[PDB]
Amino acid sequence: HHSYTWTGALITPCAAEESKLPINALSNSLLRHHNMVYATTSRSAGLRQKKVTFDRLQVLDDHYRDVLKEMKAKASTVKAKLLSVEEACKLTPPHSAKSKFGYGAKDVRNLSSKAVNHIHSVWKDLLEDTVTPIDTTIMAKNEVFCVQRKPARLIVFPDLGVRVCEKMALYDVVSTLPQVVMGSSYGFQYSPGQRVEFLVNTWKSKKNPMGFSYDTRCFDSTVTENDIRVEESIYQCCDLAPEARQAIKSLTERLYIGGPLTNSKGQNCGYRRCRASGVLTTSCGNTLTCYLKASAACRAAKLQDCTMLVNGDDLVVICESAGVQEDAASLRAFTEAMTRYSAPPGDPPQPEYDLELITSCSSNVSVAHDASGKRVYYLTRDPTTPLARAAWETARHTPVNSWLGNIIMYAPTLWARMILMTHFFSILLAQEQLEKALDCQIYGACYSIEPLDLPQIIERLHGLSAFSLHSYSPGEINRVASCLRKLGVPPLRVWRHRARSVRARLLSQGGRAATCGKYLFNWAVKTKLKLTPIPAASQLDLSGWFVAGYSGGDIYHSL
Ligand SMILES: CCc1ccc(/C=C2\SC(N[C@H](C(=O)O)c3ccc(F)cc3)=NC2=O)o1
């Protein structure tokens, strides 16, 4: 029951890979400790293969089946529809990996004949064949981090034609099934603000609150064939068209359960018997599986008034404390149950009695104050990785602008406002590209967003208070201060001086650019403005922004 079997062939890159942080004339204005930033490459692929390769053992008890039965009952109320080839094509990212059959992403979005014809042949084959493993490509992810160096993560994905087929049969399912089965526990249905709200209300709903995050060690690798088949049995509970049931069964048997691994050179690298990270059901499957195992584990551990929040492989549990020693015992029992379910922890879980100290989804709840001096809760995170990626994007253009996504998700934070907003708006001003739409990701989905709409986006998602937060917590202030010293980022006085310049320039620009200066940089000036609700700013269609997770799903949503 090994997660992977290897042949010995190496995981090759598709081109040259840079490990050192690229430097240009703008780098030093953001940070000076360039040696602290690096990017993972295929050169470390071997190290990752060792960590992700191991034998899995599963002991499934009654709690597990009782939870699965309840999950299935809820899934049976779901009615999903098949997506036409056209609709599926439109969900394909403009920069999605080209097919090895004579066409690319652009060809798919344009609904070219060759692309559409090939997609129809793949679909037909899925209906006719339900046993032949489908080929997948394995690549070493190139991600930017700050030294503490971690090995590159592994990405496994099927051909573009197959991906479009996954959308046709499962897009509607993975988009609606999760919330129905897990209810309020499904994390991707919440925007950052609503997530905070849910956590805070949950924490206050307990007499003596106790919470903990559970970090599964290489979750994808802990996912067994049983887990993948159980997920399928849940999808099959929905009301689906016969053709959709057939495709789902075929995709599960031939793709989700496992398959051969081919490198960028076309060589056989090995065989996968666990979760593929680059398929449409990756986020939905991991979420359902984590929720199932964790729910059963909560019962085995006999936790009191248990409330969970699950986002893919990320999990947070808040319950009623029964004392320090008792909680420590309940946690060990939880971890033992999870281990039996094939979900061992990377780092032993610890009980927390302070909400702000619980980190889930690489984030945590913190508190600040608005203009009225009223306490306001918001979502934050350690800014180390966001700033490292910002430094990289400062000297190199990339498919996804993490800085943009971070400003949107973390607009209320001290670091996003002082540094990210200031630094990038300065750059956009100098290049006169304020109106140039840029791609970023939100819950795994790719979006094309115009920087000039940030004020409206921020007010809608975080409220006007996001433009006037002050008096951040001691812990938050210290974490940010720590990051700035580690990377060598200029102090507040410097960013304030720069923000004043950026603000003045935006104001003169008038229109949306003026709104950006007024709201985004109101913290810069000494005599803050009243900050009245933004005028005509409610046109963007943000309805599908926080519906579900799509990490690795190759999903693109049009604004
Ligand atoms: C990292 C070191 C550091 C610098 C500044 C702080 C703490 C701060 S700054 C602050 N308010 C100011 C303000 O003018 O309202 C502020 C400054 C910068 C920003 F991007 C937002 C808000 N309230 C706090 O508690 O910590």
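Each position is counted from 1, following the chain as shown.
Cβ from N, Cα, C; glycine included.
Listed in Swiss-Prot:
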MUTAGEN   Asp215 to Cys, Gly or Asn (Swiss-Prot position 2639)  Complete loss of RdRp activity
BINDING   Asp215, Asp313, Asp314  Mg(2+) 2 binding site
MUTAGEN   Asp220 to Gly or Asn (Swiss-Prot position 2644)  Complete loss of RdRp activity
MUTAGEN   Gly278 to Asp, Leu or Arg (Swiss-Prot position 2702)  Complete loss of RdRp activity
MUTAGEN   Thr281 to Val (Swiss-Prot position 2705)  Almost complete loss of RdRp activity
MUTAGEN   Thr282 to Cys (Swiss-Prot position 2706)  Almost complete loss of RdRp activity
MUTAGEN   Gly312 to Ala or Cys (Swiss-Prot position 2736)  Almost complete loss of RdRp activity
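This view paints the features noted in Swiss-Prot onto the structure.
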residue: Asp215; record: mutagenesis position; DSSP (3 states): strand
residue: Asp220; record: mutagenesis position; DSSP (3 states): helix
residue: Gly278; record: mutagenesis position; DSSP (3 states): coil
residue: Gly312; record: mutagenesis position; DSSP (3 states): coil
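Looking only at Cα atoms, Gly278 (mutagenesis position) sits nearest to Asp220 among the recorded positions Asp215, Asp220, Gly312, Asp313, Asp314.
Cα of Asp215 (mutagenesis position) to Cα of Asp314 (Mg(2+) 2 binding site): a span of 7 Å. Neighbours of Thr282 (mutagenesis position) among the recorded positions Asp220, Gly312, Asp314, defined as a Cα within 10 Å of its Cα, are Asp220, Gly312. Between the CA atoms of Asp313 (Mg(2+) 2 binding site) and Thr281 (mutagenesis position) there is a gap of 13 Å, rounded to the nearest whole number. Fewest other C-beta atoms within 10 Å: among the recorded positions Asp215, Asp220, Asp313, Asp314, that description fits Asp215.
Chain break remark: 5 residues absent between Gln148 and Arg149, end-to-end distance 7 Å (Cα atoms, rounded to whole Å).
Within 8 Å of the centroid of the Cβ atoms of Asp215, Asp313, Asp314, where the record puts Mg(2+) 2, the same chain has further Cβ atoms from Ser213, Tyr214, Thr216, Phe219, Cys290, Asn311, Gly312, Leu315, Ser360.
Geometry remark: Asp220 (mutagenesis position) versus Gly312 (mutagenesis position), CA distance 10 Å. Counting only same-chain residues six or more apart in sequence, the Cβ atoms lying under 8 angstroms from the Cβ of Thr281 (mutagenesis position) belong to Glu166, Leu170, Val174, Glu231, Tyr256, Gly553.
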